[PDB]
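First the structure, in the form of structure tokens, and then the observations on it.
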Amino acid sequence: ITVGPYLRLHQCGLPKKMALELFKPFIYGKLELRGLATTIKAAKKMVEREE
Amino acid sequence: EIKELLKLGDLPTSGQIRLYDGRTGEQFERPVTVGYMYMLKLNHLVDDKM
Amino acid sequence: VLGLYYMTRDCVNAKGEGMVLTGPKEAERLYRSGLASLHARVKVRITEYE
Amino acid sequence: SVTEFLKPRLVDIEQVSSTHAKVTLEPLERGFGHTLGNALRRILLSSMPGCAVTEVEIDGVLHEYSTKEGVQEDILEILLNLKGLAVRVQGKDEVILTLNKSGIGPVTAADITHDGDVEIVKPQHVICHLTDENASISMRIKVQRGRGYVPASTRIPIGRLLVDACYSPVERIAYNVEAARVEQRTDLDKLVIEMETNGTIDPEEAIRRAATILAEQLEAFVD
Amino acid sequence: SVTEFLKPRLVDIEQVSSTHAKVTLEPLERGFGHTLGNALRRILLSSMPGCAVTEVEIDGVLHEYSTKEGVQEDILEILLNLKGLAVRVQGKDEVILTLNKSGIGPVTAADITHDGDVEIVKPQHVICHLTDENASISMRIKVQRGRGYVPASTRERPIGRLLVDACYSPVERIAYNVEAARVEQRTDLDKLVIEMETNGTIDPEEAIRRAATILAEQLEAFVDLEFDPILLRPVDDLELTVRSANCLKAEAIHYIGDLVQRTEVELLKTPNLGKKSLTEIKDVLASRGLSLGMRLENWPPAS
Amino acid sequence: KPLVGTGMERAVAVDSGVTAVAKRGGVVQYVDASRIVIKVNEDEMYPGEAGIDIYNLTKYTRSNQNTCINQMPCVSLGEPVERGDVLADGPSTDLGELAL
């Protein structure tokens, strides 16, 4: 943990490489929802490549 | 001895100089202590913790 | 705490002591332009709500 | 591709009032937010042309710390009320006005002797209060033209009471720098400016005039 | 007069040495000394263009973690030495210099193969040492123009080509001072003195002009104020039979997405559509990697 | 090197075994970024012996903590060295002084 002096009282700073790993199934669902990946394997590959 | 050595090198004896702000160019209101300290880098890298 | 303690203090015969101001905004305008010190003792018109 | 820098695209203006505005610019090259903001703030605080009240003279009062009967307030309160008067002058660079009013109630700015060349932007600005029925106030007001702020303690007859001169029409300017990103480049700056004037000129005009003043100082160097 | 600002001019230039200079701006109305000086200092420190070494290739080496026979410096130290070479490229935005040396002695910048456009301002810059009589070194050095600081990692290559971090800014440090200007009959004018220390590859006057141009250029805005292709193929692309196609066109389903979004229970209750036709439709969909019962937002795609 | 030290740097550096110290005095016959060859003085030579010392430096080897161990020469060509002098700097060392 480091210090962010600019944040507001209800905010925290998260690295995005952690957020990609934590929120992965939500990302799968959102990718499938808008048609970017018709199947689960396509979304998994797209997330793996980090497009 | 430290004060004598500071006098030899033509530096203020109190050990505090006047610094300026890098963003606005305005002098800080009080003298600030500046010097040289020996820093190390410990073997706790954030590449391993994350 | 250190900053709020430093800004809210008074000094005897500072720069700009004894002048009258029309509100906090004129106080900030004077301080930023260097015409008055942060510890000067002035008389300010203040509006408070109860 | 070496002498091209990013320039703002989203210039957003929010008017909280008729004389209070907030302007947002993004994106900017790293570190240019502080440069532009500090330059504009220094220009708008220290050097801006304007017209303001300089000295006063009241017949009944000889020294500043006198006491005028029939007036609810005191002399220094009258001086504070006068210092906030906002007047536009178009003809000359030195004018004299007179206020003569008798009765009971608030003596305001609308009672000043009307002069066509000059203009008062707030006739409802209170000057003083009259309590006694047989109370009359008579005074003369001197207005000059200048730049920035000039305290009355720098310039030290009889009854010529000095008033702090605030020529610059800016009441308060502040700025802030936040983080902004394009798709790939993410360490960019966003500039936020919040300013209030006295009603003589709108904030947008103040920013434009400050930018013009700063840019006219670089003519001998720009290629 | 009341609204008439005296405009500064570049008055004097002093050249203390090859890497140290002073510039004088005069006159300056009150409050403009610091206002110009700090902006100029920030711009000069941050955004001055220059030329830097970005790639190296030595004949015998394969990586920077090795040593060459007859050379007293590790390849990493040679790269660290080359990182600080002060060059001046005149015409192009890129150049490749060649260095060849043999015999016992220091290898310095004066041994780089001569070229027309490229100018070396520090011929004494030591690159390495040779401590053996029959020892030689030959290298290709890539120089290019840029600004700022671009590390090697941020930006396949053959084995044996070594990358180097690029520091393009020629300015080492800037200071400034404000003094009293002795104009004819005034005492409220200032004089600005800017002290500049560089690496020798940029002229002070062009640095000042470039900084002022950048500032005035930035100061203008203030004076101014996707679906997957398979889903888009027409439904007739599928090799549906006649009855199934007639049933689908009786339901106004013309694209693959509309058919995809239909659930199986909905199509079961479709009139004139027997279960055999539904199974055939599921077969032709599953052949291509689709299924009945998907869900898409923002459909149709307005086409 | 530390600009402010206590004088115990040299003892820790030499008595650690990370720096190549000359076994006998002489003159540096051949110095290279990977080896040093010393021509020993006549009086310290044993009979029936070509008097030379060969010091092979270790270059970019792995430590128990997956760090780097790398020695660098700190002597010039054809200069005197006496018995006990330091020829190479190990990890965290500057001219025989401990430097962390």
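The residues of chain E that appear here are 4-158, 165-234, 248-325 by Swiss-Prot count, in order.
Note that Cβ sites are derived from N, Cα and C of the backbone, with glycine treated the same way.
Long-range C-beta contacts of E:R45 (mutagenesis position), restricted to its own chain and to partners at least six residues apart, with a cutoff below 8 Å, are absent. In Swiss-Prot, a published mutagenesis experiment is listed as E:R45 to C, annotated In rpoA112; temperature-sensitive, blocks RNA polymerase assembly.
Residue density at E:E165 (mutagenesis position): 3 other Cβ atoms are found within 10 A of its Cβ, drawing on all protein chains shown. While the structure shown retains the original residue, Swiss-Prot records the mutagenesis experiment E:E165 to K with this note: 5-fold decrease in CRP-class II promoter-dependent transcription.
DSSP assigns E:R191 (mutagenesis position) to coil in the three-state reduction, outside any helix or strand. Quoted from Swiss-Prot, the note attached to the mutagenesis of E:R191 to C states: In rpoA101; temperature-sensitive.
Here the Cα atom of E:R191 (mutagenesis position) is found 64 Å from that of E:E165 (mutagenesis position). Using a Cβ-Cβ cut-off of under 8 Å to chain D, the mutagenesis positions E:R45, E:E165, E:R191 reduce to E:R45.
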